[PDB]
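S.K.: Okay, handing you the structure first.
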Amino acid sequence: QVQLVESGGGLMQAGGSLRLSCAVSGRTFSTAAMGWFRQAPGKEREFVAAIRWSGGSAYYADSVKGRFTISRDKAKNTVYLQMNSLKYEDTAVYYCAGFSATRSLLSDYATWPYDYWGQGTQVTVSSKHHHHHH
Amino acid sequence: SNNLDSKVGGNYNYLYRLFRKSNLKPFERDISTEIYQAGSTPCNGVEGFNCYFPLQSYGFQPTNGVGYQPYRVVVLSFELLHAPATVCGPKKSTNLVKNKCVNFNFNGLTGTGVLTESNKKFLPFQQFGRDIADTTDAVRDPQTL
Amino acid sequence: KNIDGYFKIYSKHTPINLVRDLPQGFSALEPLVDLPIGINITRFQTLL
Ligand SMILES: *[C@@H]1O[C@H](CO)[C@@H](O)[C@H](O)[C@H]1NC(C)=O
């Protein structure tokens, strides 16, 4: 009866910061993991970050490594995505995932099909480049 | 247990240990989740290169091969201590006959002999005596001390 | 003694007339208890 519910999406200028939250009810992901994925409109779903629930070790896509931080609070059964140094191209719908699978190798969570997802929260990055040329 | 332990999409609740620094001793139980140091670099509880989580899930789907299907296992170990035997079979007991050649069974201890009133002085804990030949020379009746 | 997760306790009570140390002589300890604990023990302490 488990639910993932995201919050924290919104409009930011490039170079700024956003924190997403995903609250879990129904269950824990004890020895397994939670993730963040994004989908830009008309683009294929993309892995962003994963965290092991027990140990808190993180795995990141190359596109976000060193700019995004994933963290989790076990007491609140919440995972967080700290989105620093936002870029036009980070613009997407972001959704949290649950994996019921405990994989020995953290990197597997980049490709493993998740069994749980939340609704998604829209992140929009504003620029001064004026990308949309007519 | 494919009917119970498998579900559409894969049941990953069941785990197995994939790495360990040594083999287990008989009836040893290791439940530790310490990050396995595959290499020379200490992990300090941080996963990465040569730093792996020791456990891994089973892929139990109803469509899986019988080889990969879930099986429930019970292992019964039988133990004879420095103590009375308290786990017995359903075998009915009988009346006791003395001063006759009989086929006796005390608590699974079988033999053939003549059972007589003894003048031995067993201690409150002592169940059965032995002879020099490591054969039973005297017993304590399980029903009567 | 704890062997294969079984904690065996043997004991003996004897009368004595000595304040210094252990009386010299010989006496056997009969078992009292066998607890099926399976608890690993490496240390202990006394309570008075
Ligand atoms: C059961 O065994 C005990 C031995 O202490 C004996 O006193 C008692 O009479 C026995 N009862 C029956 C129903 O055989």
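What you see of chain C is 195-242, where the numbers are those given in Swiss-Prot.
Any Cβ shown, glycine's included, is placed from N, Cα and C.
Below are the features I grabbed from Swiss-Prot:
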{"type": "VARIANT", "residues": "C:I210 to V", "note": "In strain: Omicron/BA.2.75"}
{"type": "VARIANT", "residues": "C:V213 to E", "note": "In strain: Omicron/XBB.1.5, Omicron/EG.5.1"}
{"type": "VARIANT", "residues": "C:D215 to G", "note": "In strain: Beta/B.1.351"}
{"type": "VARIANT", "residues": "C:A222 to V", "note": "In strain: 20A.EU1"}
S.K.: Based on Cα distances to C:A222 (variant position), point out the closest of the variant positions C:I210, C:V213, C:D215.
M.R.: C:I210
S.K.: As a test of the contact definition, list every same-chain residue at least 6 positions from C:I210 (variant position) whose Cβ is closer than 8 Å to its Cβ.
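M.R.: Those within reach of C:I210 (variant position), by Cβ under 8 Å and sequence separation of 6 or more, are C:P217.
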